[PDB]
Amino acid sequence: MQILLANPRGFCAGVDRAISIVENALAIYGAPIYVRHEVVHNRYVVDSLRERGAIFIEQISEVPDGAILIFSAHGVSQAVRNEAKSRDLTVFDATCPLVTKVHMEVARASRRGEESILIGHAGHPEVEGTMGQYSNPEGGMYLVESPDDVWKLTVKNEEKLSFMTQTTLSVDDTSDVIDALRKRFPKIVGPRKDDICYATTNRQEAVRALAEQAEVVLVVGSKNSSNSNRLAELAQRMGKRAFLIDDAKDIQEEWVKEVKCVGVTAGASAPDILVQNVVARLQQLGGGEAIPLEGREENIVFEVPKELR
Ligand SMILES: C/C(=C\COP(=O)(O)OP(=O)(O)O)CS
Ligand code: SF4
């Protein structure tokens, strides 16, 4: 069994920054450190930070007066931010800059009372954070997940309409949604393509190359990781058996039993150690040396705020 590794895979710049933010805050202020939502959607990262004194919460009200609070990388609504500000809290913001950039455009359209459309998945914290940057009731903010959603949407003023997207979507599916938006709303404005980040684009492209070669694809990522799900989904649509797994323990022998070629990748929130352990498990099942595929070299880094060193 050949073991192939997708390139790129694993940590993006946003995730690495956000984790370091919580780690550094723990190191300088000691435990506990309050974090609104899982800092990134990875069970190993979160349980580790929790064992080190991070307390993960959904709402500001469960955070005590005087505490240190950190927003997760997925971002937060304006309502959340102001509730946090209104309280006696010391606030660090770990939202990825690439999320913030989308937020600022939404805020712009709000100030103008001009309607905006967000392509995203309902209930996802990044969508709630992004939708929550709009508040001017003279306009509006609408969520669409699919072309069918577009085909049902009515707006107040189609001549002044803009769109934004979640950063972790399927590149292919989002192209279909945007196509629909422009056919229905010919005057709609947006970025040149979408707001899907380099990391999401790159990892989907890399899983594409991976599954052209491999018969089975293992995607390291937690169940609530949207971008990780997109990788598994992508490979499955190409007709490959593909599994989303947290660690090597999740691997069932039947999945690879008589497979000559298995591919492995990881979502943007999964640490490399999980992949090495997955590989280690595959080698117990007759896998050889892991061969990393050639891939686009990522070079972007987001520094922690100076205050956090
Ligand atoms: C911080 C973000 C993605 C990193 O991965 P994640 O699994 O933590 O988050 P989603 O993929 O958005 O679920 C959303 S911008
Ligand atoms: S996925 Fe893209 S947007 Fe989300 S954190 Fe990583 S880099 Fe930032």
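So this one's X-ray crystallography, 2.0 Å, going by the header.
Any Cβ shown, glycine's included, is placed from N, Cα and C.
Listed features, source Swiss-Prot:
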ACT_SITE  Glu126  active site, proton donor
BINDING   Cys12, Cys96, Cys197  [4Fe-4S] cluster binding site
BINDING   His41, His74, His124, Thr167, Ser225, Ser226, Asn227, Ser269  (2E)-4-hydroxy-3-methylbut-2-enyl diphosphate binding site
BINDING   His41, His74, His124, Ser225, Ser226, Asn227, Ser269  isopentenyl diphosphate binding site
MUTAGEN   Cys96 to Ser  Loss of catalytic activity
MUTAGEN   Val99 to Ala  No effect on catalytic activity
MUTAGEN   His124 to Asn  Loss of catalytic activity
MUTAGEN   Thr167 to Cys  Reduces catalytic activity 3-fold
Around the Cβ of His41 ((2E)-4-hydroxy-3-methylbut-2-enyl diphosphate binding site), other Cβ atoms found within 10 Å total 28
With the (2E)-4-hydroxy-3-methylbut-2-enyl diphosphate site defined by the record as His41, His74, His124, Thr167, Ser225, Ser226, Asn227, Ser269, how many Å span the farthest pair of C-alpha atoms? 15
Measuring CB to CB from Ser226 ((2E)-4-hydroxy-3-methylbut-2-enyl diphosphate binding site), give everything in the same chain under 8 Å that is also at least six residues away in sequence. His41, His121, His124, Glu126, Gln166, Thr168, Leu169
Residue, out of the recorded positions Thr167, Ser225, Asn227, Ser269, whose Cβ gathers the largest set of other Cβ atoms within 10 Å: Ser269
I'd like to know which of the recorded positions listed (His41, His74, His124, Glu126, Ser225, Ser226) lie near ligand 2, counting only a CB under 6 Å away. none
Out of the mutagenesis positions listed (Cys96, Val99, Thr167), which are within 10 Å of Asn227 ((2E)-4-hydroxy-3-methylbut-2-enyl diphosphate binding site), Cα to Cα? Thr167
Shell list ((2E)-4-hydroxy-3-methylbut-2-enyl diphosphate; ref centroid = CB of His41, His74, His124, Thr167, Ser225, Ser226, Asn227, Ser269; cutoff 8 A): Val40, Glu126, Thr168, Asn224, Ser228, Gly267, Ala268
Contacting recorded positions for ligand 1, chosen from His74, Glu126, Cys197 when the Cβ sits under 6 angstroms of any of its atoms: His74, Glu126
If one looks at the chain holding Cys197 ([4Fe-4S] cluster binding site), which residues at least 6 apart in sequence have a CB under 8 angstroms from its CB? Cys12, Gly14, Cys96, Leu98, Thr167, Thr168
